[PDB]
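Chemist: Got a structure here, written out as structure tokens. Questions coming.
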Amino acid sequence: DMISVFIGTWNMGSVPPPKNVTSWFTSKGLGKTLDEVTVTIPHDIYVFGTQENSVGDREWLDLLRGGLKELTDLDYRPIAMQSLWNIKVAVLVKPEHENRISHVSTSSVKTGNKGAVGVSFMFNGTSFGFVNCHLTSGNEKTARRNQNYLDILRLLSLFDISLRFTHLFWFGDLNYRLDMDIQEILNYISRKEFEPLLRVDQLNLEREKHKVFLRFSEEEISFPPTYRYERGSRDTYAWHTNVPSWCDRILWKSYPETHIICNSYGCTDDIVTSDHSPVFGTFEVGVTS
């Protein structure tokens, strides 16, 4: 059997969301987007990961539930929710999949605010893991980001979580920056040449050097850096130093010989309340039953 899993990551920048966040749910915007045909099919599982979320726990889940209801005309059932100050993750499933969910667990790890929130459950015989984080900010603090990851990986009681679930998803504001000057970054962005920028992306570099996210996978990035935008539009980056970077990412680690296909991976361009652009990721996951 096949199920559609949606993963959303968005640093809200300590402000409430706009009334229209439809593009985030429907993988509409820039990068690897879902086509106008595939968007009509509602996803089986919706996973929302947020950082710098000023909206209260109950009020935020109501907005997601209400937002999904206006889009799909379906009353999505919240399975789990874990919050750590302004970092919060929520998992909602199709009402028909209620009896298919078992062994629900939640955990939170505080760093240095900063840290992570986790959610884990089982869809029939297939186990799932979801980690929403907010790592240390700053271009020169890559060492702290690597330490933050290793700390969450060993303290999140959801022996290591890297081999605990059939499909493990790690997402959030990882805060990894570009190892390049502002002159070159804005010159490449103006020509929409993201490949030379992605070669000096700190997360891509630390993964290639096998420092962090061992045997983890990430879909190709074809969308512009999601940080740091001027609020109210997506036309200009607020750099003056916070150079444009791919801070918001979705990664996955799956068990060998399992079915997992990434259908979309990108960002929206119509949600402008935050200095961060929301990031989406959809997947076709195989379930044993």
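The residues of chain A that appear here are 422-533, 540-585, 593-674, 683-731 by Swiss-Prot count, in order.
Heads up, header says this was done by X-ray crystallography, 2.1 Å.
Using the three backbone atoms N, Cα and C, a Cβ is placed for every residue, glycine included.
Among the mutagenesis experiments that Swiss-Prot reports, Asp607 to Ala is described with the note: Abolishes enzyme activity but not phosphorylation upon FCGR2A clustering.
Describe the structural context of each listed feature in the structure shown, including burial, neighbouring residues and relevant distances.
Modeler: Note: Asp607 (mutagenesis position) has non-local neighbours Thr430, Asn432, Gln472, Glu473, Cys560, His561, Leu562, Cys689, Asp690, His718, i.e. same-chain residues 6+ apart with C-beta under 8 A of its own C-beta.
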Chemist: What's the end-to-end span in Å, taking the Cα of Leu585 and the Cα of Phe593, for the 7-residue unmodelled region?
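Modeler: Taking the Cα atoms on either side of the gap gives 11 Å.
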Chemist: Between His674 and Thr683 there are 8 residues with no coordinates. Please give the Cα separation in whole Å.
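Modeler: Between the Cα atoms flanking the 8-residue gap there are 6 Å.
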Chemist: With a gap of 6 unmodelled residues, how many angstrom separate the Cα of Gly533 from the Cα of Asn540?
Modeler: 8
